[PDB]
Number of protein chains: 2
Amino acid sequence: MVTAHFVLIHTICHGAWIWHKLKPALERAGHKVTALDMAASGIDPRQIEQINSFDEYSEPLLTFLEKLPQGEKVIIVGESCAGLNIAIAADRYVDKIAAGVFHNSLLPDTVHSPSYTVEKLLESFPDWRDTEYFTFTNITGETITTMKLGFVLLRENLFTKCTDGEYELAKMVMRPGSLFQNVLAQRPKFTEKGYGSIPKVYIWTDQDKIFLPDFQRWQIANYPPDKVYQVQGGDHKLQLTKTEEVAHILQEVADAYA
Amino acid sequence: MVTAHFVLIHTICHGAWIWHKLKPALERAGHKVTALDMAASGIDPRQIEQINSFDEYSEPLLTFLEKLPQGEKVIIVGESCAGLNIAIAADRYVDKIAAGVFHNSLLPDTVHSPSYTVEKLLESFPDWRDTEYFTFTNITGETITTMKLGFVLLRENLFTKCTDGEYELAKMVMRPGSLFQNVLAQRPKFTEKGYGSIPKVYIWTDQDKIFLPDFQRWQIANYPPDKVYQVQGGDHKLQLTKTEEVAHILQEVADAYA
């Protein structure tokens, strides 16, 4: 069992900051941790309107993996929508990914369109409350739907059991984001040789108020992960409300695959 | 109990996020709170290289105050270098500022150059450790010194007694910033009619490891504030390490001036 290199990927609208409690926790256990901002997220200098696909949105991760020296492997950890980022990354860089970890995350598959898990998320959770929507046109003329996440949604559905301070942090650094759903829908399927071949660990809680239990159980059924860790209690942001438990799970992921 | 409107201004390199613990604390006491990102700070879309002065850097605050309805007054609260922001704001909008609060802050005066307190800060604390410096050229050809704050400096001097998680947050969302020192040096002195005339409350601790005790006592001597509140312990980021104490002090500021 080797100390691992965890790469932490936030969901859309969010940024590396979401991982502020979890990073030091992992580091305390001797692990190396990188927490990247995806495009137009966190303090990344770009604006969402100049991003054209989910693949572009994933560039910082892809550029990170490109630069990683031969023979070293990371464990990619992804929250909410970042399951897509993992899938995208593993197709490009399978030989550098020891395992993919899904944290109340979309779990894309190889058999359906890349947008499939997103169609389902939205089917299960159609009403995003006070969230506002805008559109822009991407470089090939697709109409992209972006979102500014509603403060009530943040409070009640995403950061349900977090500290008032964590919720306040979120409102202070939340940014517009997008699922690039129609562009995903036209994307090639994720490959078996790459994404398909990586170990997959699925961490979740039934107390999640946006990625609902039915949906998450459906995801597990539709594409069985190699390990499922169900966490009691908390909320959608386990890395805030159950930081120490998640750190411990990731220990086990490292022992298993790193 | 008086209820006030606090406007919270972070130091350079930082952002409104620095106030995540203190905002809800004040709101719990029934107060209204606005925490603004200054230019090229936090999640403000601009880059530091497109900002030319400290006055520009202050635009968000100035715009905020411009929009504030007649007869409404705020208490501006400023940390570290944000004392400058207060001075700048009070010269423009004295009739909307009930009081200025200085939180381990630069306390500019009316008698010297605006850069005076900065010359002194740097005199007292010349070695910014692993901080890296870059330059760019502003709209009138002044060579501007920007800084990426060092991670050791963050740890040991700025966030000395904060949680590992708060320190990790800082590294995740810290941005380049600048004192615009040479441009401050050429700026008109702060006025008596505006900045001079506002109540000033100076909050600090002698456990601060960047704004050192000799410097802070010197600042109090050089321009006596209307009230000085010395907080035992903590560190430079009192709003993280002594959140509740600071909230309470601000209550007293509200009762006195709001």
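The header says X-ray crystallography, 2.9 Å.
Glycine is no exception: its Cβ is also placed from the backbone N, Cα and C atoms.
Summarising the annotation, Swiss-Prot assigns active site, proton donor/acceptor to B:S80, B:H236. According to Swiss-Prot, the 2-hydroxy-2-methylpropanenitrile binding site annotation covers B:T11, B:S80. The acetone binding site annotation in Swiss-Prot covers B:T11, B:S80, B:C81, and the record cites experimental evidence as its basis. In Swiss-Prot, a mutagenesis experiment is listed as B:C81 to A, annotated with the note No change in catalytic activity and substrate affinity. According to Swiss-Prot, the experimentally introduced change B:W128 to A is described as follows: Slightly reduced affinity and catalytic activity toward acetone cyanohydrin but increased efficiency on mandelonitrile. Acquired ability to use 4-hydroxymandelonitrile as substrate. The annotation that Swiss-Prot gives for the mutagenesis experiment B:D208 to A reads: 80% decrease in catalytic activity. Under the heading of mutagenesis, Swiss-Prot lists B:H236 to A and annotates it as follows: Loss of catalytic activity.
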Name the residue among the recorded positions B:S80, B:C81, B:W128, B:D208, B:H236 whose Cβ has the smallest number of other Cβ atoms within 10 Å.
B:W128
Whole-number Å value of the largest CA-CA distance among B:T11, B:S80, B:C81, listed as acetone-binding:
5
Going by Cα-Cα distance, which of the recorded positions (B:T11, B:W128, B:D208, B:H236) sits nearest to B:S80 (active site, proton donor/acceptor)?
B:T11
Could you state the CA-to-CA distance between B:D208 (mutagenesis position) and B:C81 (mutagenesis position) to the nearest Å?
14
Which secondary structure state does DSSP assign to B:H236 (mutagenesis position), in the simple three-class scheme?
coil
Could you check which of the recorded positions B:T11, B:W128, B:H236 is the closest Cα neighbour of B:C81 (mutagenesis position)?
B:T11
Where does B:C81 (mutagenesis position) sit by DSSP, helix, strand or coil?
helix
Centre the Cβ atoms of B:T11, B:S80, B:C81, go out 8 Å, and tell me which other residues of that chain have a Cβ in range of the acetone site.
B:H10, B:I12, B:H14, B:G78, B:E79, B:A82, B:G83, B:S105, B:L106
Helix, strand or coil at B:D208 (mutagenesis position) [DSSP, three-state]
coil
Other than its own, how many Cβ atoms are within 10 Å of the Cβ belonging to B:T11 (2-hydroxy-2-methylpropanenitrile binding site)?
25
What kind of secondary structure is B:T11 (2-hydroxy-2-methylpropanenitrile binding site) part of, going by DSSP in three states?
coil
